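A short write-up of the structure that comes next.
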Amino acid sequence: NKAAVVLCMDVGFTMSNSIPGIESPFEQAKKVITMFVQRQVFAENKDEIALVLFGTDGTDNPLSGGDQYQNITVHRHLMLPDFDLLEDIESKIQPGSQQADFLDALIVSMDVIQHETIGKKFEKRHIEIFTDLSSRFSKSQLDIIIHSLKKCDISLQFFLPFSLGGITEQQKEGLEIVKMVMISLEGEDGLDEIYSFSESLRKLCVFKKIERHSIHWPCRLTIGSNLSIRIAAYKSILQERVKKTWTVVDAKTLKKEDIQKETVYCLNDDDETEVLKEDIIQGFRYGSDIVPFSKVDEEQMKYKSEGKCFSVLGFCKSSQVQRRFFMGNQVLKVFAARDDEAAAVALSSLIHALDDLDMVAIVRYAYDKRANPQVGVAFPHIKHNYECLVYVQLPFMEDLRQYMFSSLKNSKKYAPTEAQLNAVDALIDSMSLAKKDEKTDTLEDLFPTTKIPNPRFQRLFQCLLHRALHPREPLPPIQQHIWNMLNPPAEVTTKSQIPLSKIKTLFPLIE
Amino acid sequence: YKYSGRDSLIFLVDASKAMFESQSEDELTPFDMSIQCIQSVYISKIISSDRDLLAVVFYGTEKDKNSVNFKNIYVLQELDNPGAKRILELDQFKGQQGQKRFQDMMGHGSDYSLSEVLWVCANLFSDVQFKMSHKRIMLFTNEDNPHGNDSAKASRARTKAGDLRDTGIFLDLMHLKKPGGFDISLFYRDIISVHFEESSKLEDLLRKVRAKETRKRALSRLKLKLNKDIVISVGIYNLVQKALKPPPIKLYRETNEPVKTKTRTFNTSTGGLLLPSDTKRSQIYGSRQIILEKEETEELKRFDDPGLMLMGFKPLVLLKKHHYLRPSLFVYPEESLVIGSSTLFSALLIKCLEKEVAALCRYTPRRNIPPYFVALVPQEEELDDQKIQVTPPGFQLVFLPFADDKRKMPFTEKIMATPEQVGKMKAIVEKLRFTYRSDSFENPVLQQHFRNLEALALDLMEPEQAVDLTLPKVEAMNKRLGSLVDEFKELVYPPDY
Amino acid sequence: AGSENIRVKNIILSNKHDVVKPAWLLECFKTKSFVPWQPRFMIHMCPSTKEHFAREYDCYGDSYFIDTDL
Amino acid sequence: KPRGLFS
DNA sequence: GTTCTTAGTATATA
DNA sequence: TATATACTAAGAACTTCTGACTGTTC
């Protein structure tokens, strides 16, 4: 997939003044565009960015005219984002003293897209305009503009100082015109395409999520020996690790090729050096001694397999397996290979039967040849959009461990007295992060942890920024929004003072 | 027990003419049975607990050597870490030709005295220096009365055996086989810790397993703190680990010597030698290059001091199976660090169990690690089958995935089935029932790798080529369910594949 | 090899080596001299030995390689 | 779900 | 201080 | 763009002089 980005900011006069209690739309949307360029910089996505800082005191645009396409400075055309562009935006921008139309800039960016998005392969186009709606605009080309946006496949969004839920009549009629235009583009849902500037901060503050496409792995779901079904494996969860990762470079020269991580193999006697990649044969420890195994004998005596071999070993009760024992690296999602409906309905029969009879399947698994086989739970899942089945590694016997762990109900030496018990009751009721809402028993899960970005990547991108935007400078601390993000929502902490206080007088806390 | 200590098992077989050639029939032989048992258990212990100690010592023989130069005692291989050099020594005796070798090298089997025999085994345990966790002696005999002739020998036998019982050493016999004379109340009810002619206790010593174990051990002790002031001591333990094959060691081809890898890094422009301070980390973004300290590339992870951060609590239905991320772990208090914290741990566990509610936490296993979100879902203990620990009581560690893990699925529409197919699938899924047990299966790869390891170690004719329950038993599925595959075909299958 | 193992088989399976029966070197030792190897002395070999079959460069087989004897 | 500008 | 135990960080194949 | 193996990198669970004893002697 591909996308084209053309941001449009105004550098007029009105945004140079605002209420002293709130930052001006100039600097507000300025921080917004800065950190948006940050987003599409860190993400390695092939999105190409262009900038139009219209409302200029001059006019530097390919469509310059006396009154047609006037007061526009195209910052740079539709190419890849890069740091120096961000720095120049942070610096080169200047407060203005003029006022200019935005439909002008909209058509200018339209022409840029029509002039470049066909010269290079593209799939979807986006136009974004930031302004304060203090312009003098005529509704002449709006029909034609929206027509081209439909034909050129460009989505228009507007971002405005006011909130939908104190502006000039100029701004008010501009807002009505904006509503008309957006509805004239998509429909009634055009209301959602109206955006303020504070909510832009709220919805944008986090760094870009690391989206990760999976692989269409189709497999033959085998049950018995005569009921093969084409099955498509997709994914639900994987411990995500960074994709760009640390290149080792020499100081004061900063070239990668100037370093060799060559490995040399020696002998313990007189430091004799062994020839690197043919005199060593891999051994193994069998008690005291070492057995000269090798690589060729490895490939000859290694265990073999037929291949995909996703074959059902059998069916079992839900409680027959447990949460604890789930031994997977990753959790698959088991869906039908598309375009074969009969397979899908057969799988649906499977899933629903397992669901109502709370039965669970156990299937031999293997991603492919030369890979270790795998046995684990095949759990079925139901969603109103679609039924689901998921596979997880469950342990082999050597992988399971056993421990005594002397029990606790022998607490004649610990003695949880009733005062402590009802104290802990007061706690676990009072710090209850989740509490029922809307009478639908959707508890107060304002800590889903499923929508929350991984702070590791947040800190990594923040570091790369802070030491990219600057030359050598010391690192900053954790941005407070990250900490507020990681910490529980405040009200839970507020409710917690009294119960923890009653804890501190009821237990020993030796050093 | 003390972890650095190790298990020690000594082997001791009646070498008299009694069972050397008992062979009432021609299908077994007690010496060919005892040596088989020793070989099997010892090869299993090779892979299982290679750190432990074994020894084999025969009594009643005619040749002599031991620590004290006594009569009719032979220490075949002393107490030491197990190894192939002794697999072969034991294997040298397996066979009718092998028993001929054994008899004409050590003896037909002379007179003996188990008093002196226990003497010898006691000295063997005393000799070795490593601390011992458990100490067990296995006899191999069927002369259920060692001597009804000299009562003084037998009195000295009770005395010395009781001493060994009080020096920290256990003793055990499996009654192998005898025509009559298959009782334990005859002189042995006071020795070992109704009866028949063969021991079930020796059959399991042929179960021939290649598991491996690690004893009661923390992965990491971290101080769970309820808030900024209340802190309790928790030992993060591991209950499933996904064992990998033991890491191979590189050998010089031909000496079979260790090769002591010596990887390094140095310059290409000059023949210098870069030192760890002399290198910088780097990335490439936005067509511009980035530099940071090797120190800084780990400082970019400093997020919280080690420990556990409890925030609130959740209903166990909201914690979903659908979003497993990592192997779970276990939570159990460790009394050592914060005295009395076990009480608060127990209180939290009991009360959370009572109100059927989860506990959420931030987990920072060590320094330089970003935190994840973990659920302290309590676990009740179950012992019902034989009053032995099955599910340890405490808390899970159900790691909760971060947003960057969801892996947005390529949406496809759904098609309901008709209740006829699901009604027949009810019988389908019923028929293929089988109870699942946690230890039901083995890795074919790990097992086969270990097997090939013994095969190459002991110069066998051909490896064991173990067949393992991982492969399905196809005839069973074709038979016990019937031909209902064609029923579901004629229900929901058009001609195309 | 005095006796086979599967590694024998491995190096049998890895014909990059020529795998020799023990008595011939004893023969060579009892000859006080290297007796040039004749496949009566072997179990299996890379083909280059077999192009040697003539005692020189022209065959691949046997039912052929015999010297006046009983 | 949020898309485009938000994604 | 020694050894260990992870991990995780890397690389390589279709 | 996957997963598999290797590696190496680190952390933790394993030592750290002093006290007491018995002789030996008178």
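Shown for chain B, in order and in Swiss-Prot numbering: 30-222, 231-534.
Placement of Cβ uses the backbone N, Cα and C atoms for every residue, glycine included.
Cβ contacts within 10 Å of B:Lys31 (mutagenesis position), excluding its own Cβ and spanning all protein chains shown: 9. In Swiss-Prot, the entry for mutagenesis B:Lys31 to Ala states: Diminishes the ability to form a Schiff base. Abolishes adduct formation; when associated with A-160 and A-164. The structure shown retains the original residue.
If you look up Swiss-Prot, you'll see B:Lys31 marked as active site, schiff-base intermediate with DNA, on the strength of a curator's inference. In the three-state DSSP assignment, the secondary structure recorded for B:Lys31 (mutagenesis position) is coil.
Taken residue by residue with DSSP, B:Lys160 (mutagenesis position) is part of neither helix nor strand, so it is coil. Experimental mutagenesis at this site is recorded by Swiss-Prot as B:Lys160 to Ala, annotated: Abolishes adduct formation; when associated with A-31 and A-160.
Here the residue is the original one, while Swiss-Prot reports the published mutagenesis B:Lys164 to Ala with the comment Abolishes adduct formation; when associated with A-31 and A-164. Within 10 Å of the C-beta atom of B:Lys164 (mutagenesis position) sit 20 other C-beta atoms, taking all shown protein chains into account.
Taken from Swiss-Prot, the feature domain 'Ku' covers B:261-468.
When Cβ atoms from all protein chains are considered, those within 10 Å of B:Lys160 (mutagenesis position) total 12, not counting its own. Across the structure, B:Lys160 (mutagenesis position) and B:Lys31 (mutagenesis position) are spaced 9 Å apart at their Cα atoms. The two recorded residues B:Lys164 (mutagenesis position) and B:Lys31 (mutagenesis position) have their Cα atoms spaced 13 Å from each other.
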